[PDB]
Amino acid sequence: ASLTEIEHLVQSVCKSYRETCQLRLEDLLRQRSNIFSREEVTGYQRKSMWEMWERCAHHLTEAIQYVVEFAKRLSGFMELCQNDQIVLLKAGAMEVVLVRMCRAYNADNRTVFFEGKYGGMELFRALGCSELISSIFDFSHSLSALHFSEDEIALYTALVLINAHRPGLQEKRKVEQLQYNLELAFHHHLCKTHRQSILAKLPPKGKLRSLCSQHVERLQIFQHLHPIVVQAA
Ligand SMILES: OC(c1ccc(-c2ccc(CN3CCN(Cc4ccncc4)CC3)cc2)c(F)c1)(C(F)(F)F)C(F)(F)F
């Protein structure tokens, strides 16, 4: 692993992120003042859990599609067998969506960009999932305090996906090598940018993991009775 190779991996991972980040940072920021009105919030709260579930399902399905496209552009991911690609994505795609979410989160007023405007967590009341929604807002509140840059999100979410400890992998050594390469790139870039300090402030991978298991359990109990077909890209 030469300096030139490490830096090419850095630049490469950051390019794939730039091409598959669903929402441009500039828009998210300039729309921070565009907040749902009290009447609009009441409108979301009056919807049935079934309508709200299908709006969130569509929103999450779309975001997962971008995370999948992100993975496919990661050096070496496509050279993995189909089984390992699926294992990695099934275990990590929703964790990455939760990480990316902090870009759309405004720590000042505790609102998130959702269907065109910023709203607090009371927007999702109809789902009857206050505790879980609150946990998701707290998680992205923590990441916002770190001031995650776009390249830190790119490199960190690459490491969420490329994890040689996911059970079910058939080529563990090949994933281990990809993982260590990405760890090198991530650590090298933090040094270049003077951001060593965030390693210890990052959440433990078990925090993100537990958050997504509670997520998917409610996810399946919802889709068990209300399926939907979404678009592509
Ligand atoms: O698990 C449940 C659940 C219900 C709703 C959300 C949910 C949906 C949307 C948002 C706002 N988004 C976050 C993702 N961000 C992606 C992104 C960000 C930045 N750049 C590119 C892409 C766009 C903004 C927040 C939360 C959820 F996460 C889980 C429940 F808890 F209710 F049970 C379910 F499904 F069962 F209903």
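Per Swiss-Prot, chain A residues shown: 265-497, in order.
For all residues, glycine too, the Cβ spot is worked out from N, Cα and C.
The mutagenesis experiment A327 to F is recorded by Swiss-Prot, whose note states: Completely abolishes transcriptional activity. Looking at Swiss-Prot, you'll find the mutagenesis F378 to Q noted as follows: Completely abolishes transcriptional activity. According to Swiss-Prot, the mutagenesis experiment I397 to N carries the annotation: Nearly abolishes transcriptional activity.
Just so you know, the Cβ of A327 (mutagenesis position) picks up 20 other Cβ atoms within 10 Å once every protein chain is counted. The two recorded residues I397 (mutagenesis position) and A327 (mutagenesis position) have their Cα atoms spaced 17 Å from each other. Annotation note: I397 (mutagenesis position) sits in a helical segment as assigned by DSSP. Long-range Cβ neighbours of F378 (mutagenesis position) (same chain, at least 6 residues apart, Cβ-Cβ under 8 Å): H323, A368, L387.
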